[PDB]
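Step one of this worksheet: look at the structure below.
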Amino acid sequence: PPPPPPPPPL
Amino acid sequence: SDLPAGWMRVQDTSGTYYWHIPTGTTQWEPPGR
């Protein structure tokens, strides 16, 4: 399946 | 559709952030309307 959205900034 | 073209709202445990699909940018600040 398509990957999870990118993570947010730190 | 309440965000500028290309943006989506993502929820995580700490809150909601924003993802710009064309670039892969993510940010905490709302990208506008």
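The residue numbers of chain B are those assigned by Swiss-Prot, with the residues present covering 253-285 sequentially.
Heads up, header says this was done by X-ray crystallography, 1.3 Å.
Note: Cβ is positioned from N, Cα and C throughout, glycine not excepted.
What Swiss-Prot says about this protein:
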DOMAIN    B:253-285  domain 'WW'
MUTAGEN   B:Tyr269 to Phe  No effect on phosphorylation by ABL1
MUTAGEN   B:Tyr270 to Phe  No effect on phosphorylation by ABL1
Report summary line: Beyond a gap of at least 6 residues from its ends, the CB atoms lying under 8 Å from the domain 'WW' (B:253-285) belong to none
**Report entry** the domain 'WW' (B:253-285) - residue tally per DSSP class, helix then strand then coil
**Finding:** 0 helix, 13 strand, 20 coil
